[PDB]
Number of protein chains: 4
Amino acid sequence: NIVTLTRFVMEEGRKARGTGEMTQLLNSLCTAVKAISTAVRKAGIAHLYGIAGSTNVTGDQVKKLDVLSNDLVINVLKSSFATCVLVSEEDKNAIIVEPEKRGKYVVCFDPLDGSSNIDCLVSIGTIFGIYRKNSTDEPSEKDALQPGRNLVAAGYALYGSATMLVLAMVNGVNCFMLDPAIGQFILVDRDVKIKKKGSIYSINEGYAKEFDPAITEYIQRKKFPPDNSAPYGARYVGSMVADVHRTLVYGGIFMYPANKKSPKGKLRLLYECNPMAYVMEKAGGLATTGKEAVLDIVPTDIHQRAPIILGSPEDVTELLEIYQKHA
Amino acid sequence: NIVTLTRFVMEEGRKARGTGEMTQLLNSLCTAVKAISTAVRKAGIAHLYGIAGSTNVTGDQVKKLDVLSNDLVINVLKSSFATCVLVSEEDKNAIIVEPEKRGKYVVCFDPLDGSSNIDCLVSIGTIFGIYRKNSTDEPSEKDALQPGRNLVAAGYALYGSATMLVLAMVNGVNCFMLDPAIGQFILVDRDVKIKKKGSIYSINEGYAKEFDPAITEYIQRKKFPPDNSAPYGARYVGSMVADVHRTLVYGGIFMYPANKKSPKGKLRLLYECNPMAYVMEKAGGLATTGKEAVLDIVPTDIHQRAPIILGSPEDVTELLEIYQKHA
Amino acid sequence: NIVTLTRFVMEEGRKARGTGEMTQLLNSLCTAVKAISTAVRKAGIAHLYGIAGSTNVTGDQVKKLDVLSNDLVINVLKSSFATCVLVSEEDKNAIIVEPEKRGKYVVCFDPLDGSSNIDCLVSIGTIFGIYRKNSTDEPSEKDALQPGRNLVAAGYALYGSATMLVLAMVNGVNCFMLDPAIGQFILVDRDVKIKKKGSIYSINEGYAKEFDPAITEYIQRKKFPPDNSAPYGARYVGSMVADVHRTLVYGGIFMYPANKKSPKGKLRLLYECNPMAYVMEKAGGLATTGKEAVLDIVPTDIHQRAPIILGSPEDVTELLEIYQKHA
Amino acid sequence: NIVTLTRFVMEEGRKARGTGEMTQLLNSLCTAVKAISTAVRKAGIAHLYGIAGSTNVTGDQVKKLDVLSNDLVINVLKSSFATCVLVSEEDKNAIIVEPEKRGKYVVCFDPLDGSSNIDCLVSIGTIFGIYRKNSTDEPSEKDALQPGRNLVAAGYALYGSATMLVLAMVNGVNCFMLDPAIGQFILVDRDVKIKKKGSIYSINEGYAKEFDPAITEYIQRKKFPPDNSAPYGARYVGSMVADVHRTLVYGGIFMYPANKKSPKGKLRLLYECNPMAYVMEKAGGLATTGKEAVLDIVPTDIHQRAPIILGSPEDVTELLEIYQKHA
Ligand SMILES: Nc1ncnc2c1ncn2[C@@H]1O[C@H](COP(=O)(O)O)[C@@H](O)[C@H]1O
Ligand SMILES: Nc1ncnc2c1ncn2[C@@H]1O[C@H](COP(=O)(O)O)[C@@H](O)[C@H]1O
Ligand SMILES: Nc1ncnc2c1ncn2[C@@H]1O[C@H](COP(=O)(O)O)[C@@H](O)[C@H]1O
Ligand SMILES: Nc1ncnc2c1ncn2[C@@H]1O[C@H](COP(=O)(O)O)[C@@H](O)[C@H]1O
Ligand SMILES: O=P(O)(O)OC[C@H]1O[C@](O)(CO)[C@@H](O)[C@@H]1O
Ligand SMILES: O=P(O)(O)OC[C@H]1O[C@](O)(CO)[C@@H](O)[C@@H]1O
Ligand SMILES: O=P(O)(O)OC[C@H]1O[C@](O)(CO)[C@@H](O)[C@@H]1O
Ligand SMILES: O=P(O)(O)OC[C@H]1O[C@](O)(CO)[C@@H](O)[C@@H]1O
Ligand SMILES: [Mg+2]
Ligand SMILES: [Mg+2]
Ligand SMILES: [Mg+2]
Ligand SMILES: [Mg+2]
Ligand SMILES: [Mg+2]
Ligand SMILES: [Mg+2]
Ligand SMILES: [Mg+2]
Ligand SMILES: [Mg+2]
């Protein structure tokens, strides 16, 4: 039995006796992701470059892959009839869905993350988090400001050498590979569990001069291990989604901590940090700011930022211990 | 005018008054690259996971992405009738083409570079160097031992967010985007020049403990600039084809020096270093071991290794200066 | 609001408060159809012709597009956990599903119809019919032998200039276009209604010498109309699915009546005639053997054949009237 | 050896010692065909139905499949720099290429044949004839008025269940299947010969009332063979590129004679009849008006019509004989 993402979401909804709304939603996401992968890989680009002249587009009509992705997600999630509030990294205010189209879910998402790696063709992705609306209040931003522990679903798609969608829900993490020949995501790894202890460390060392003493001490120990074993390898793609996926698949540790330009960290809590922290915990890994769990921070601003350390349990705890030692 | 790789190649052929044999060769190579790009993106993988039944291939005896890539390249290039000797990373010996398919070209390639990245779905690519056979004797492995200065053409395909072929010949370097909807490479950057100076440095800092003092000093300048300017950012994908392509397009530096641990460096002279050094020089960059131009080494083994430092000419010149000052 | 086939089947199941099983089934069909379209269009055929040598397949391994289609349908329908009996034109006996995989539906299908048009690249398709199992008896052939009026769902996919899936259920017929870029069927025509009266007649006139007097009289009147208007155009692709689709879209009449080689007709009742007759009636058109409604014949053999006339109401009734006049 | 159209074309170029200009032209034409094949198969149609929003194109002002095809062909062929005069069905006048893009070839094409089939999704195709400019004067429409005997190359792409390019030149006819997974045409039938005699006849019998007595007599022989052999089967897709390709591959006959109604026939001499007659003769078939070889007519208008009867040489010879016996 081959298992497609479609069959799997549907069968899980049936196990949960859902009314179908969340199913509809996940199907939406899965379509929007295909639509993104295909534009990311440059299909149809010969039209941009005048294979057929220029008469297709009018006055001015084009999209940057970032704007296009954003429109795809918004419109496809709205068509699911499943959502009430969306938060996009691209919109300064939460988007409230029109009542005729309104369902009970809240979706925070990064439509295309890794934008410093776009023009150089390095791996980029899409990051998403889903909440049930709590309240019966007229929908509003407040419904987005839930801590990560309350996610129903979260994950990301990675547009790498191939396209992969990873999905975490209450019972674990499953990976599905996009077969672009038929437009199906094919379950390829079931119940994914992160190695306890990796041998790769992943951070931008360009900020070495602005790290705190604990990051600095940890990095040193990665290079010059007190016990004299082989040093961790370094890997920093520069796209959170790729660096985080490698982390999950290979083991190891990923860091984006505080720096002067970003004293509170760079990465966004809602659509970058929380989803990736939920995937990580369901896969038996950890996700800390250095001081507390990411999934426990109650956010107060939809574009709030937080420091993030995540990955294999022994590597992250090893880092927390340095923090606990310096404090 | 839209310009496809096939048209460009063919015009370049007529300007130079070639017999057609080398053009034949470049069309072949472009065909191999589209075929690998498709396998890499995972089309028809649904067949591998039992969608049409016959589900005993689960303990995989079937060929890996790298064995496929190799077979395509070797096969598509014999069928060009333009080559006599091939060297592939995956073959311990030079391949001597059958007399009835013999042509006058020698080809060095790394059918799929970035194998540690294969699993985690991070960018990977293909790299090639083309030479002419000078010798009038039987073709043999010595035919592939010609310094990089002698290259007639070299380049690489990156399988990243999208697939790009970058091709450098005597008159400079061009970038062609693969539009997978019609299987054409489209010209998108003509006559590419890297910038004098970057703000990115790329090296596996995991080996800090094995770094020679010049590397160590340079790295320190990048993080703690003595003149208090902005620190360079750090990126290491860990696929040479990706780090290199970023270096080309954004500027900056890429390093794989000898550590104490492995004294000649890790990267291979004939089908990793040479083609990349040639692309970089043709683009205005430099490519040095620290002590000499990469392209001037006389290779003595077709799997020989070399340290390589390549990229923006100011950033490489500055490192060169540290090496000297370390007398 | 763009509507994909996925969203639509799911939303219809939710309107009907289904438990999801039929939904699962239709999703299965929709995946299997994509898998078929892609093989039909020859993706990957370069491997057949040794783009990479021959080392992929072992001993002997290949499929004819007919056998491949059949395996796709069987395995994909079985994985839906929704079916109990399948009937394929390819299998002499009804297939009973294993109990661990057993749902309540019966599916009769032609995995790839139009086989005389395969080697010449003319349009071919897939035809399907679905029944609820009536009985509580241990599943058996008997569950397939239901008249057409008891179909829950039926339709076909056409592999033509583009790929289209047409689906009829209790409330009408909807057409969905396969966008091969993203693997989504996109609803493109809602509530399709056949023109009352066409201007095209479609039959193999090669059997003119073996038609009955009514077919002969009707054909004549198509060419030499008593009222002196413009004669009907002729069109006979030789694939039931294409000829039937044109009929639906353009109006007109399609005929495969009795001939000496086939006194009871050629086309199969279960997987060729019944599904196409259900689509036709839901679209406001007719479907008769000449003597009775197709959907009313209670079949007694899963491979039973029946004569078929179908299409626009005034054209078919006009033909029935000739039959009623000769009897 | 696998043989792609690009490689074949290029070898044919070197055997004949061409300057490269015509090869350039054929590569262009193959590129146009892949681009049309993609539009025809409906990739990115999800964009047209509002998947990324911006859903005011619903009253379609945007260009039809046939206007797109035309633009591609005209544009890809000017960019070859190999042509001076083009004639397209869709242009009432010959196009004279700009001096700076001028080459020596004249091209007659029907960018998308089978327009009555466009909607119903039945096969459609593209047809082309290439000539040399003899004249030394300014290029003009008269340059395209050279009889089919003068063709340097002609052929057609069928967009059917799959897409095929069939190319005929002085030494015969070859069939290339498009593998859309890598955008290569692969050689699959080399040096194609039609069979002496078929068992299929293809004509729009809707015009029976306007048929000349020879056609009428021949049709009668096909249904009621005087010698009591098996009656021919009948097929009429109604796309010339499809009926013709079936005729080529299975044998038999294809007819579009003059009816009383339209005395010169319907099909166009320069870009429908000529290229097909040339493919048929090069394959061992015949192509006659009933009174003369198609390829020998001196055209006098670039949109002139001709009756055409083509296919197996015994089946056409037999009709020719009826025409004579009708003195
Ligand atoms: N496809 C699904 N996968 C996993 N859990 C689901 C699914 N559908 C429903 N559920 C669970 O059931 C709850 C109610 O579902 P719904 O009725 O669709 O809003 C959800 O919030 C989930 O916890
Ligand atoms: N397509 C081409 N692009 C660039 N240079 C070419 C091309 N074809 C030939 N040349 C130059 O002409 C030389 C001889 O061509 P050939 O006879 O095809 O080997 C080559 O070694 C190149 O230096
Ligand atoms: N997706 C659907 N579309 C149309 N009708 C449906 C759907 N799902 C269920 N139904 C109707 O509800 C019945 C019971 O559905 P099920 O519980 O899935 O077997 C079916 O036999 C259909 O008549
Ligand atoms: N690729 C080719 N295939 C077949 N014949 C060709 C080719 N190239 C050139 N020829 C023959 O050589 C003539 C002159 O070639 P060109 O100089 O490219 O126009 C053409 O008119 C053809 O007859
Ligand atoms: O260049 P920096 O500061 O290391 O940040 C790169 C990071 O920023 C982001 O692009 C912000 O989304 C992440 O994808 C990535 O990890
Ligand atoms: O893990 P390391 O030692 O940094 O190796 C990474 C390098 O190895 C290679 O995979 C070998 O080709 C290169 O692509 C890449 O630069
Ligand atoms: O060649 P004939 O006898 O006209 O029959 C062709 C018919 O047979 C079938 O191939 C049988 O499925 C149909 O697809 C098609 O209508
Ligand atoms: O409906 P008719 O008159 O038979 O015309 C069909 C013919 O017309 C055309 O569409 C005109 O190109 C041909 O493709 C086809 O043979
Ligand atoms: Mg973003
Ligand atoms: Mg982001
Ligand atoms: Mg390799
Ligand atoms: Mg390598
Ligand atoms: Mg069949
Ligand atoms: Mg059939
Ligand atoms: Mg036309
Ligand atoms: Mg036409």
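All chain D residue numbers match Swiss-Prot; in order, they span 10-336.
Structure determined by X-ray crystallography, 2.5 Å.
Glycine is no exception: its Cβ is also placed from the backbone N, Cα and C atoms.
Going by Swiss-Prot, these are the annotated features:
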MUTAGEN   D:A55 to L  Destabilizes the inactive T-state and promotes transition to the R-state
BINDING   D:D69, D:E98  Mg(2+) 1 binding site
BINDING   D:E98, D:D119, D:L121  Mg(2+) 2 binding site
BINDING   D:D119, D:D122, D:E281  Mg(2+) 3 binding site
BINDING   D:122-125, D:213-216, D:244-249, D:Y265, D:275-277  substrate binding site
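Where Swiss-Prot records a feature, it is marked here on the structure.
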{"residue": "D:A55", "record": "mutagenesis position", "Cβ neighbours (10 Å)": "25"}
{"residue": "D:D69", "record": "Mg(2+) 1 binding site", "Cβ neighbours (10 Å)": "8"}
{"residue": "D:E98", "record": "Mg(2+) 1 binding site", "Cβ neighbours (10 Å)": "21"}
{"residue": "D:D119", "record": "Mg(2+) 2 binding site", "Cβ neighbours (10 Å)": "29"}
{"residue": "D:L121", "record": "Mg(2+) 2 binding site", "Cβ neighbours (10 Å)": "30"}
{"residue": "D:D122", "record": "Mg(2+) 3 binding site", "Cβ neighbours (10 Å)": "29"}
{"residue": "D:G215", "record": "substrate binding site", "Cβ neighbours (10 Å)": "20"}
{"residue": "D:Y245", "record": "substrate binding site", "Cβ neighbours (10 Å)": "26"}
{"residue": "D:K275", "record": "substrate binding site", "Cβ neighbours (10 Å)": "18"}
{"residue": "D:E281", "record": "Mg(2+) 3 binding site", "Cβ neighbours (10 Å)": "27"}
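For D:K275 (substrate binding site), the nearest neighbour among the listed binding-site residues (D:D69, D:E98, D:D119, D:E281), judged by C-alpha distance, is D:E281. Under the DSSP three-state reduction, D:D69 (Mg(2+) 1 binding site) is assigned to coil, being neither helix nor strand. With a threshold of 8 Å between Cβ atoms, the recorded positions D:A55, D:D69, D:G215, D:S248, D:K275 that neighbour chain A are D:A55.
Measuring Cα to Cα from D:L121 (Mg(2+) 2 binding site), the binding-site residues that fall within 10 Å are D:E98, out of D:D69, D:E98, D:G215, D:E281. When the recorded positions D:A55, D:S125, D:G215, D:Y245, D:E281 are ranked by how far their Cα is from the Cα of D:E98 (Mg(2+) 1 binding site), D:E281 comes first. Taking every protein chain shown into account, D:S125, D:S248 are the binding-site residues, and of these the Cβ with the most other Cβ atoms within 10 Å belongs to D:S248. Mapped onto three states, the DSSP output places D:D122 (Mg(2+) 3 binding site) in strand. Within 8 A of the CB centroid of the Mg(2+) 3 site residues D:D119, D:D122, D:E281, the other residues of that chain are D:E98, D:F118, D:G134, D:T135, D:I136, D:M249, D:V250, D:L276, D:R277, D:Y280.
Ranking the recorded positions D:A55, D:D122, D:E281 by the distance of their Cα atoms from the Cα of D:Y245 (substrate binding site) places D:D122 first.
The subset of recorded positions (D:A55, D:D119, D:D122) lying with their Cα within 10 Å of the Cα of D:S248 (substrate binding site) consists of D:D122, given in sequence order.
Note: the Cα of D:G215 (substrate binding site) and the Cα of D:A55 (mutagenesis position) are spaced 38 Å from each other. Among the recorded positions D:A55, D:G215, D:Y245, D:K275, the ones whose Cβ sits under 8 Å from a Cβ of chain C are, in sequence order, D:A55, D:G215, D:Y245. DSSP classifies D:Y245 (substrate binding site) as strand under the three-state reduction. In sequence order, D:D75, D:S78, D:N79, D:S97, D:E99, D:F118, D:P120, D:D122, D:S124, D:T135, D:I136, D:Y280 are the same-chain residues whose CB sits within 8 A of the CB centroid of D:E98, D:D119, D:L121, the residues recorded for Mg(2+) 2 being left out. According to DSSP, D:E281 (Mg(2+) 3 binding site) sits within a helical segment.
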